[PDB]
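> I'd like to ask you about the structure that follows.
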Amino acid sequence: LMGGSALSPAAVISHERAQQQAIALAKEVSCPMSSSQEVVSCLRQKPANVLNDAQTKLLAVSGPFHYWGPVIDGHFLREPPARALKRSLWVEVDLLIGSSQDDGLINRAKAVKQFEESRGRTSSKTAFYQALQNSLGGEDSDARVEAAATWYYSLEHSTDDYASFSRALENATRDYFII
Amino acid sequence: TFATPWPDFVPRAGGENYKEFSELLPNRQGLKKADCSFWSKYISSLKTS
Ligand SMILES: *[C@@H]1O[C@H](CO)[C@@H](O)[C@H](O)[C@H]1NC(C)=O
């Protein structure tokens, strides 16, 4: 496993987010919102370019919990993995694991910025960092942890420059999503 | 010309100088700036909120 875990806090998005994230998708293109069988029955015949347009309009903000990802299902995941890593013993597989130092979620969104620079949205960068800062605490965005951790990496200078604010944000996400 | 020239405590970033009473009497810069940002900036937001 290179630069990743089975315990990182985006590996299992939940029904509160995954159902919301497709509701957020159907608002972008002119698709009807009726039920589960109608938010798929437009998308089962969309062209493959305009549906990947609606990913870039949506993933450029809202951060890592609003990424698309795995969901707990009863035939594939009995439990979220923090408990389920202790619920699976007596299986033998060696582990060679490790991250890089360059693995930032700005760096994992380098190709996301390119289409945002193409049409041109300078507000899709300053809204991206705070939405990443919104995700910097818990999954429920508790202020008691978000104000606690924003002291420890010392990034309360989102005022004039993006020199120290853009670097120390990458410091903070990498030591909670990666390492 | 008796010891090292003491610089005054400039109350600003890039300053806050002091004197360490050792054999050479050197000029350090910033005492416990990690820990006096802990009790003064972290907890001062935790106590009021
Ligand atoms: C990020 O981490 C590195 C680790 O060596 C550290 O040197 C650097 O100062 C950190 N970035 C910021 C902006 O503090």
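By the numbers in Swiss-Prot, the shown part of chain A spans 2412-2590.
Determination method: electron microscopy, 3.6 Å.
Note that Cβ sites are derived from N, Cα and C of the backbone, with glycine treated the same way.
As annotated in Swiss-Prot:
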- A:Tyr2540 to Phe: Severe loss of thyroxine (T4) production; when associated with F-149 or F-234, and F-108 and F-2766. Abolishes thyroxine (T4) production; when associated with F-108, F-149, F-234 and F-2766 (MUTAGEN)
- A:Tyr2573 to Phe: Abolishes thyroxine (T4) production; when associated with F-24, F-1310 and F-2766 (MUTAGEN)
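Situate these features within the shown structure.
The Cβ neighbour count for A:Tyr2540 (mutagenesis position), using a 10 Å radius and every protein chain shown, is 19. In the three-state DSSP scheme, A:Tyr2540 (mutagenesis position) falls into the helix class.
Taking all protein chains in view, 13 other C-beta atoms sit within 10 angstroms of the C-beta of A:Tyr2573 (mutagenesis position).
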> What's the CA to CA span in angstrom from A:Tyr2540 (mutagenesis position) over to A:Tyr2573 (mutagenesis position)?
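Cα-Cα distance, A:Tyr2540 (mutagenesis position) to A:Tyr2573 (mutagenesis position): 10 Å.
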